Amino acid sequence: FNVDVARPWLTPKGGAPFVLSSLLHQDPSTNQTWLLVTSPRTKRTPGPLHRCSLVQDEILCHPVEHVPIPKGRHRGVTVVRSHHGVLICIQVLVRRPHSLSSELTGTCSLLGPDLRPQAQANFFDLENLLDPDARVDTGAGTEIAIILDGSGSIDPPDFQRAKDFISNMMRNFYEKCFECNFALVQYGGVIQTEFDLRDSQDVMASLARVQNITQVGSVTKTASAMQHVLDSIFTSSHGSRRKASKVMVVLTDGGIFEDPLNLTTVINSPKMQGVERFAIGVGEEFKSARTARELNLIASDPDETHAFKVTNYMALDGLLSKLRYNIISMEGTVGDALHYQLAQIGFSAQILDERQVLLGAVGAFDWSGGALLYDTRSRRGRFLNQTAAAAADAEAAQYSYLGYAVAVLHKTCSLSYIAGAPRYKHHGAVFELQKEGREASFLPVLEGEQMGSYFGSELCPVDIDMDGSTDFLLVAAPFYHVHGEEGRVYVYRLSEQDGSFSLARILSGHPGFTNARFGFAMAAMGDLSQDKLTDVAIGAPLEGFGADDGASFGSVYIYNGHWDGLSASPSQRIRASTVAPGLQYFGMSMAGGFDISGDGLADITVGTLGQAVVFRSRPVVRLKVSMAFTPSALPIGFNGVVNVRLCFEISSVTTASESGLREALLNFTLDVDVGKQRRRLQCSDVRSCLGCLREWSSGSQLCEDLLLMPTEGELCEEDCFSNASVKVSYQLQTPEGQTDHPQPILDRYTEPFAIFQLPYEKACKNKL
Amino acid sequence: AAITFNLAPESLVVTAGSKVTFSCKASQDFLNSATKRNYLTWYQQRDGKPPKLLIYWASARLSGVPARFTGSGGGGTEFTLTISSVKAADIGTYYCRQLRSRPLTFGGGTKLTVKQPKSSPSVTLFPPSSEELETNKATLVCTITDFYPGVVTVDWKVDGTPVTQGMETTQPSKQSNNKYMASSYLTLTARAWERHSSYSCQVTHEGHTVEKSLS
Amino acid sequence: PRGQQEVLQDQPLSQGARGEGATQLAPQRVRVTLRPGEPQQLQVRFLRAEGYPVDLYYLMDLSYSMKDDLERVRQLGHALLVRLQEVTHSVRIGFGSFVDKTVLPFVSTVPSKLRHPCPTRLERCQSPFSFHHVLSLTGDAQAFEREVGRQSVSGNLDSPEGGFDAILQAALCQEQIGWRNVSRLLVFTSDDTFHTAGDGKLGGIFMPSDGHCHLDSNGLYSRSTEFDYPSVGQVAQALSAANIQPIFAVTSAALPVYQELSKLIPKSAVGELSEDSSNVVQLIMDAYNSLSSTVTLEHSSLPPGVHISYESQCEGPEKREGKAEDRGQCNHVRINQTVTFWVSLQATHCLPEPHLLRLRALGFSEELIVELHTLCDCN
Amino acid sequence: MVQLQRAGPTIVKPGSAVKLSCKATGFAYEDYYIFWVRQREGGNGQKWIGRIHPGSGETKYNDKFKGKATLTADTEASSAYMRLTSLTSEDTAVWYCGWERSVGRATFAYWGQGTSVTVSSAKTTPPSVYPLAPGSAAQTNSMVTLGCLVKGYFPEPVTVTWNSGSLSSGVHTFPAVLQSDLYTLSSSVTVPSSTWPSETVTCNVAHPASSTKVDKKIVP
Ligand SMILES: *[C@@H]1O[C@H](CO)[C@@H](O[C@@H]2O[C@H](CO)[C@@H](O[C@@H]3O[C@H](CO)[C@@H](O)[C@H](O)[C@@H]3O)[C@H](O)[C@H]2NC(C)=O)[C@H](O)[C@H]1NC(C)=O
Ligand SMILES: *[C@@H]1O[C@H](CO)[C@@H](O[C@@H]2O[C@H](CO)[C@@H](O[C@@H]3O[C@H](CO)[C@@H](O)[C@H](O)[C@@H]3O)[C@H](O)[C@H]2NC(C)=O)[C@H](O)[C@H]1NC(C)=O
Ligand SMILES: *[C@@H]1O[C@H](CO)[C@@H](O[C@@H]2O[C@H](CO)[C@@H](O)[C@H](O)[C@H]2NC(C)=O)[C@H](O)[C@H]1NC(C)=O
Ligand SMILES: *[C@@H]1O[C@H](CO)[C@@H](O)[C@H](O)[C@H]1NC(C)=O
Ligand SMILES: *[C@@H]1O[C@H](CO)[C@@H](O)[C@H](O)[C@H]1NC(C)=O
Ligand SMILES: *[C@@H]1O[C@H](CO)[C@@H](O)[C@H](O)[C@H]1NC(C)=O
Ligand SMILES: [Ca+2]
Ligand SMILES: [Ca+2]
Ligand SMILES: [Ca+2]
Ligand SMILES: [Ca+2]
Ligand SMILES: [Ca+2]
Ligand SMILES: [Ca+2]
């Protein structure tokens, strides 16, 4: 129908940016229209948002300046827009100290109508932003190296005691520490790395090996033991990590002797710096002044709390307490409850006024969901979710994904927020914020019918007459199954008095495609057909995937607006194969309503998965046809020639008068005495009445002159008194290839013909 | 790449009150498969003025163009512009042009020239001026005036030896009387001018070779 | 008017302890005549006394919530194999596992918790993955026992698991899962809800699942982080294409959701997973029997105005529960007793009288011959 | 009525850039396309340059002038501009803006007056006028042809007359031709030998660019 498929503009393929969603934007103060696209983070492009313009019959893109810059993997980008500015939300990962779990929420930035920063928001530590009274307006870890002494001066009983001590210590530390690994070294005469950090990953093997080591005996070369621990462990070649803390536990008996290395220089050496030194004394023979001072040198600077004389089994309380971690409750395990850590605020967004925004919190409270009504200028928000009266209700509402999609509805003199919960029960639902007083909560108003159809994943209010009050609400079920994943869309009519929803129609895609995904993307495209009524577009990105060549696939369906509501069938179907080669998932994002070609006519953008397309909108022409007969009536038994004057006119103001019909040609034909078995009159020239081709001149009027002759043969007097019917049918012959100007198109909802009656003089007293 | 035009002949010798026929041909078809209109345009340019639009589509005249111009030119690959009865105002150059596809291209042009009885040139030869030798420069100029048709060739010869370098020829031009003229210089330095004894210029036309000489 | 029926041939026959002594179909020739509004019937026999091949793929969830339910799965697998082997000689059995996608909201991404997802380090664990084909379909029993017993439990973040990825990969990856052109069963075990298409959006996955085998040389679905979960319709279509009957053995807690999914998948069954695992084994024996045997009576193009129907019974007192076309082939085959067919026809209108057909069986180079005669006139 | 005007001729050094202008009047400017075309002298024909839609500022360029031309539209002043980058001696030609036909298709329905661009490093130099004394053999004929040589001047034009313009028949001023960087020109007249040298014959050459007027009397 109205969209010019023959002249698309496409972002360069394979080059930057790799489009994910596209939307048209316009600054109300300057009337510039840009095309905002969002791309995932890549080495070429760091930015998540780009503004593109039409230059040299292509779409060139330049990144926007002050938007958040994602780091690492792609975790989500969301860009909505209204006449109050552009909102961009990025998902981020954060790790708190000594936390064995991560946080996943959004950092957002609000920009003005002209793409200048206005607000920044981080949604970590949500507790300090929340304001439960806010009025809702409705109009590496640690490594521990052990230095076991079995170097003579140690009886089998004391050695066995030491082995039990070390084994119990290892087990205890593995229980109270998660990311704490171990290494060991026996240094009796020789030095022998009994086990290494890589083996520490298998706890059972290391524990079994601890009991399986045998005394080596000989002489106590403790300083050499330290130097060996530093030349073999803590070194990244054997598995150590530079970031992790470093501890040591020295089970020496104090009888150092025959040490090839100097103790004092080894202990204080720069390499030793940065590693703790816990010293345990073995044997009763540690009561000499020299041995005591040796221990004191070995142990950390605050000798108390590090130096010891007996194997007390809780002497290592300090690390056992300092290194304690916290675990967020996960699948099948106990832990800290999931309240807001994985809230993913900003998953869906919506701009309400100059300050306030609406955000989706799909992951809040064990994936129950919700939404945050954030006030950007005051930096205070209010969380809104479904009420739970008992534990059963709370556990029943989990994993509903409320806040997956958010929208707003304009009633006569009020507002109403709604949300999508595609996983609700198991078929989906749409909620509405039923403010009752101080408390406002989401209560379900619409429910899907099929499991896994993801009802409520897409919302799309439509104000057909553009009066400021929503008249319909489109709700999509992209994965609906009949033979494959066809999709299905539901149109709901909002009562003008109660605000209730009543099903009106169920839109389905073109028959013959079992893998369409009809309804995955939906948008109100403003007014395209120049009729002052809003038109809508639905997207079916999987249409034609794999079948036949499969070079391109996807579809977009244009539905027009009527005073009654949406149409019954689509007025256009744009197939990706006819648009350009290589388009994949054509129709997973759409926008419109803003002029980007330079005429006064709103245009449209359809974003594939990696490219964006832009289509002009053609001018819709409405032809008024009149004719003057001569003589005004048919005299009884007339035999003269009838003179005919036929004049068309452009009753449509969609085009300047001094452009006529462009390169479109008017093709009209005449039918004489329609409906009569034998025609009373006839045309004087077959050429002048069949396939008559004319070129519209400058202006809004065209005219012609024709002649009619009496039909041959005996008079068919049977129905003389009835008015004679003359019919005119017309079309447009629009050129073939790409054109500089979008050629006009006849209106699809006005009959392309007219019938004029010529009375026949009566035989009564009064002829007419 | 682009569509090529073979607008021929380069020029026509015509007389007032006779028919004319240009022939512009295109390397590709212009018939737009939907509107069924051949996309070709005709232009007319007189000396010292910007061109003018004569016929936008293959056979449609512009408002104000006299009826004696006819577009004809069917087929879509070969086109012909026919002027019924040439007139003094019609003397000029006409260009054909593609309109269907980018880049847009022209045909090169076709110029009209009024016919006339032949006229042998009036040839004169002059020496370098005395003042010129004072500046250490020298030059010989041969004038060839009032000849028809406008195609001629000249060969300068010093001491009987033709010279093929240091020679410039002014553009031959047409007059209001339907004749032609031409001129040719001979760049030389004063020292070189004295190295020789005699000079001469030769003119070629439909007849016998004409020459003039100095010494 | 009324019809007629007759058997036009006699054939010597024999029977053996196993199918190698089979004597193929009943006497070749039979005859039937029909008139409008009066059907007729015949009888046929096939001399086969054993079962027909089978391919069972076992697929366990290995999330941490299944630690208590692992012994139930091991007992169920042994019961599976032992019950099957006592009705057929050509049973093949396979094995695979799954937990979830290795992106943040579904699986914890901290390196320490990505190497040892289990809560305590003394536990025996296994790093998370999306699908892992372990044992290809094989006729060895002790191999399957040993491979199943060796498995260890992985971990996860959120309750729903990614079993749909495993099902779709098992359906698509035919050349390396070892499927045969035989009755195919997939036994799916879990104790929680399942992720579906549209859930990957939370984890940043935006590329929809395509119908391609993405397993590695070692058997892992390595590319799982780049494609979204498949939809219910995608799994249904893949299973229908591949001729796989899924039997969902799931915990009592998750029985309702899976019972609701089974209605979408045509030939699927759902049974609870408890200590007395005979409930699921019964679904499996019923799925084996319900799918027909190699013994077949496939019909040629009947004369227009005539219809054909069948009713198969392994023995006199035992018959299949199917209707109409479901009984065109034999079912519920058992040892030491041979199967039989009853073939009935009904006539609506008539066409040229002289017509003949043949009913062919699979596995032997022979087929029955049938003669037909029909007319629209009265006596 | 639709008409277009331009800034007029320009003289620039090699390597510079020229920003021509084409003011448009009599129609809505943000509607109709503006096309440019250059007619190179010496009978090289014409070649389409590019296109621009003032409403959206979009352009399309022939590949030959992709990096050479750059079109833009000033909707406020209703003036279209073309910028020629890194001009050379070759770029010298006359350029035209255009206006497409509203109905049908005709790229240049209307044209501007014309604008000539000349690229040269030569300074403003006055012409040197040299009389052409007829040969001794030409004095015996009834008709005698005289003339002068206007050599070495820049920029154009230089007007030549005979006897302060009183003489008006038989005068022929040939088109100029370039030498190195300085232009050249010649003119010839014919008068009765009965009036020469008996009566004074002279010519005046004017060079407005240098405000120089030179009178030269022909002598045998
Ligand atoms: C940006 O574009 C918009 C939309 O075209 C322009 O808004 C229009 O502004 C005019 C006044 O400039 C509004 O009034 C019009 O003015 C006269 C009578 O004064 C008459 O021609 C019209 O009947 C009309 O009343 C016009 O309603 C308004 N249009 C809309 C749709 O709101 C705006 O001016 C443009 N801004 C700039 C800076 O160019
Ligand atoms: C909807 O959101 C409200 C909050 O706006 C949720 O209510 C909150 O539920 C949590 C559940 O854990 C309560 O936490 C409590 O904290 C302490 C520390 O553990 C302890 O008293 C309890 O064990 C409990 O965990 C929290 O107090 C409660 N209210 C508020 C104001 O935070 C509600 O659960 C959400 N509903 C749904 C269906 O998701
Ligand atoms: C002008 O329109 C007429 C119809 O109103 C065209 O003629 C018909 O063309 C169709 C195919 O497009 C044929 O099926 C019909 O048989 C033709 N005749 C009639 C009476 O409908 C005619 O081709 C059009 N003119 C041009 C130049 O395309
Ligand atoms: C270690 O265990 C092995 C058996 O795995 C045993 O043979 C050996 O004696 C033990 N001790 C040592 C020092 O290897
Ligand atoms: C060992 O090094 C220390 C300094 O660390 C030094 O004072 C001492 O002399 C060295 N030798 C001995 C035997 O301590
Ligand atoms: C199974 O049947 C298919 C279809 O006829 C055939 O291509 C294939 O080779 C057969 N065998 C296997 C092992 O798939
Ligand atoms: Ca409304
Ligand atoms: Ca509309
Ligand atoms: Ca537009
Ligand atoms: Ca689980
Ligand atoms: Ca369990
Ligand atoms: Ca999970």
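Since chain C takes its numbers from Swiss-Prot, the residues it shows come out as 99-477.
This entry, so its header tells us, was determined using electron microscopy, 2.9 Å.
In case you wondered, yes, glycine gets a Cβ from its N, Cα and C as well.
The following features are taken from Swiss-Prot:
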- C:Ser161, C:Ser163, C:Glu259: Mg(2+) binding site (BINDING)
- C:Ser163, C:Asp166, C:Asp167, C:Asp289, C:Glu373: Ca(2+) 1 binding site (BINDING)
- C:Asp198, C:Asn254, C:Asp256, C:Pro258, C:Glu259: Ca(2+) 2 binding site (BINDING)
- C:150-389: domain 'VWFA' (DOMAIN)
- C:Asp159 to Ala: Loss of integrin alpha-E/beta-7 binding to E-cadherin and of integrin alpha-4/beta-7 binding to MADCAM1 (MUTAGEN)
Using a 10 Å cut-off between Cα atoms, which of these binding-site residues sit near C:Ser161 (Mg(2+) binding site): C:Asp198, C:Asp289, C:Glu373?
C:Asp198, C:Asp289
When each of the recorded positions C:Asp159, C:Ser163, C:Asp256 is checked against chain A, which show a C-beta distance below 8 angstroms?
C:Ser163, C:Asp256
Nearest-integer angstrom distance between the alpha carbons (Cα) of C:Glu373 (Ca(2+) 1 binding site) and C:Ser163 (Mg(2+) binding site):
17
Can you name the recorded positions among C:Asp159, C:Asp198, C:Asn254, C:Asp256, C:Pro258, C:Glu259 whose CA is within 10 A of the CA of C:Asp166 (Ca(2+) 1 binding site)?
none
Compare the Cα of C:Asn254 (Ca(2+) 2 binding site) against each of the binding-site residues C:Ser163, C:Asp167, C:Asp289 and report the nearest.
C:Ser163
Out of these binding-site residues, C:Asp167, C:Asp256, C:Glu259, C:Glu373, which one has the fewest other C-beta atoms within 10 Å of its own C-beta?
C:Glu373
Go through the binding-site residues C:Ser161, C:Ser163, C:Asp198 and pull out the ones with a Cβ less than 6 angstroms from some atom of ligand 10.
C:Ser161, C:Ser163
Spatially, which candidate from the recorded positions C:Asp159, C:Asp167, C:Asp198, C:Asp289 is nearest to C:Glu259 (Mg(2+) binding site), comparing Cα atoms?
C:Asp198
Can you tell me which binding-site residues out of C:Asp198, C:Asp256, C:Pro258, C:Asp289 are within 10 A of C:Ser163 (Mg(2+) binding site) by Cα, answering none if there aren't any?
C:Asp289
What is the Cβ neighbour count of C:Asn254 (Ca(2+) 2 binding site) at a 10 Å cut-off, with all protein chains included?
26
Going by C-alpha distance, which of the recorded positions C:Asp159, C:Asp167, C:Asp289 is nearest to C:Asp198 (Ca(2+) 2 binding site)?
C:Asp159
Of these binding-site residues, C:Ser161, C:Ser163, which scores lowest on Cβ atoms within 10 Å?
C:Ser163
So what sits near C:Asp159 (mutagenesis position) in its own chain, CB-to-CB under 8 Å and at least six residues off in sequence?
C:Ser195, C:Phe196, C:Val197, C:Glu259, C:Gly261, C:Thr287, C:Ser288, C:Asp289, C:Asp290
What's the CA to CA span in angstrom from C:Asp256 (Ca(2+) 2 binding site) over to C:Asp167 (Ca(2+) 1 binding site)?
18
Under a three-state reading of DSSP, tell me whether C:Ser163 (Mg(2+) binding site) is helix, strand or coil.
helix
